[PDB]
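Asker: Handing you a structure now.
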Amino acid sequence: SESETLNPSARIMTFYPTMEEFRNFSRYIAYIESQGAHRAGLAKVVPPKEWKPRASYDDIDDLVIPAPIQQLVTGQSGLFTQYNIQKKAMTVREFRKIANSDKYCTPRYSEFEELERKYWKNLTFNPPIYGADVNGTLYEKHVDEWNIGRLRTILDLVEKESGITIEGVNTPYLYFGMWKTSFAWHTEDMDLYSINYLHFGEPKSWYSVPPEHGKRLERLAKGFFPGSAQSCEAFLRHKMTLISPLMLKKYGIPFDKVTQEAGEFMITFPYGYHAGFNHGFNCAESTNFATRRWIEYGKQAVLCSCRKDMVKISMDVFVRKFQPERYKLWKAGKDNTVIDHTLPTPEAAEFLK
Ligand SMILES: O=C(O)CNC(=O)C(=O)O
Ligand SMILES: [Cl-]
Ligand code: NI
Ligand SMILES: [Zn+2]
């Protein structure tokens, strides 16, 4: 089909919008999907150079980080499990000082491949500290383009209808990273989209697996961590599992890599597995969002069954509003719709024309 013909390689795509294109978020997501970006599970958007979401970042040093986490990694042979050790609350100037410490600072290198090799070589040593999951935003209250605090997608239906707020999902998170800080392989909660903006600092590097191959990754993971898989159907949602690209290559898992610079956006797509690490001191802001296309993913997302605090969104409202003709069938457990990961979201239809 025409969707199979676009981005047939499922490679990560980079987009350079004009300020006019950049204005409407959902519309531009539908555009990049109409170009097949979603097939990679991950895409980069460089905003127009004339766009800035904050005046200056010089006031941050006093901002608080309630629960920094020390990332202890255990494993070998490209397979690792990451345990978080919550450290005491600390300011940003403290975190920055510790991050630029001779102990934790970035190593010297030339090509990115050298720093990547060093990452996968020393990942288990000198556990760094990640200032992750900090409630807040660095956007100025007047920025209307791609504002992570108010993107105005249909995910807003969760709060609007129920008042439920889910920190980091329909609210923004800040991530203060230092060298060697990692995010494990995962798809977003409820297999939503995510948006990640790198405010400032050293780059953040990403690996992505096309959604149409996600299941393969899962199978591989189950073979490597059979205990975890036995305990929980979706153990990858614990966000503790690190797998090196050489392991993926070795077992035929298709993936792609991209490096994220300050001032750039990354979009992750439904059921797009991703992982990565930070090069040094930096600050990112992210949240989740949805499109009509996500609804089916939401209905079929395989959720963690071993933790009672995992994120779970009621899909009822979305099915009633956008899939009325199926609601009954779905409530009776008979909606056997099959997801085609290559299709773009219906909102993109006008771009397809
Ligand atoms: O910033 C991080 O450490 C991890 N970010 C994501 O997984 C994301 O934006 O989808
Ligand atoms: Cl195991
Ligand atoms: Ni993510
Ligand atoms: Zn679980």
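Residue numbering for chain A follows Swiss-Prot; the residues present correspond to positions 3-355, in that order.
Looking at the header, which is where the method is noted, we find X-ray crystallography, 2.0 Å.
In case you wondered, yes, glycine gets a Cβ from its N, Cα and C as well.
Quick paste from Swiss-Prot:
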- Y132, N198, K206, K241: 2-oxoglutarate binding site (BINDING)
- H188, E190, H276: Fe cation binding site (BINDING)
- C234, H240, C306, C308: Zn(2+) binding site (BINDING)
- 142-308: domain 'JmjC' (DOMAIN)
- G133 to A: Abolishes histone demethylase activity; when associated with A-138 (MUTAGEN)
- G138 to A: Abolishes histone demethylase activity; when associated with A-138 (MUTAGEN)
- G165 to A: Abolishes histone demethylase activity; when associated with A-165 (MUTAGEN)
- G170 to A: Abolishes histone demethylase activity; when associated with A-165 (MUTAGEN)
- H188 to A: Abolishes histone demethylase activity without affecting ability to bind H4K20me2 (MUTAGEN)
Asker: In Å, how large is the greatest distance between any two Cα atoms among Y132, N198, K206, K241, the listed binders of 2-oxoglutarate?
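Answerer: Largest Cα to Cα distance for the 2-oxoglutarate-binding set is 17 Å.
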Asker: If you count other CB atoms within 10 A of each CB, which of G133, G165, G170 wins among these mutagenesis positions?
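Answerer: Of the mutagenesis positions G133, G165, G170, the most buried by Cβ count within 10 Å is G133.
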Asker: Nearest of the recorded positions to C308 (Zn(2+) binding site) by CA-CA distance, picking from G133, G165, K241?
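Answerer: Checked the recorded positions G133, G165, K241; minimum Cα distance to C308 (Zn(2+) binding site) goes to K241.
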Asker: Please name which of the recorded positions listed here, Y132, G133, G138, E190, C234, is nearest in space to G165 (mutagenesis position), Cα against Cα.
Answerer: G138
Asker: From the centroid of the CB atoms of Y132, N198, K206, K241, the recorded 2-oxoglutarate site, which same-chain residues not already listed sit within 8 A by their CB, in sequence order?
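Answerer: Output for this site, in sequence order: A134, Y177, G179, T183, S184, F185, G278, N280, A286, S288.
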Asker: Fewest other C-beta atoms within 10 angstroms of its own C-beta: which of the binding-site residues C234, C306, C308 fits that?
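Answerer: Lowest Cβ count within 10 Å among the binding-site residues (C234, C306, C308) is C308.
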Asker: Please list, in sequence order, every residue of the chain apart from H188, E190, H276 whose Cβ lies within 8 Å of the Cβ centroid of the Fe cation site.
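Answerer: Neighbours within 8 Å of the Cβ centroid, excluding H188, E190, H276: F185, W187, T189, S196, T270, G274, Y275, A277.
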Asker: Nearest to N198 (2-oxoglutarate binding site) in three-dimensional space, by Cα, is which of the recorded positions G138, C234, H240?
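Answerer: Answer for the nearest of the recorded positions: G138.
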Asker: According to DSSP, which of helix, strand or coil covers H240 (Zn(2+) binding site)?
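Answerer: Where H240 (Zn(2+) binding site) sits, the three-state DSSP reduction gives helix.
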Asker: So how many other Cβ atoms are close to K206 (2-oxoglutarate binding site), meaning within 10 Å of its Cβ?
Answerer: 25
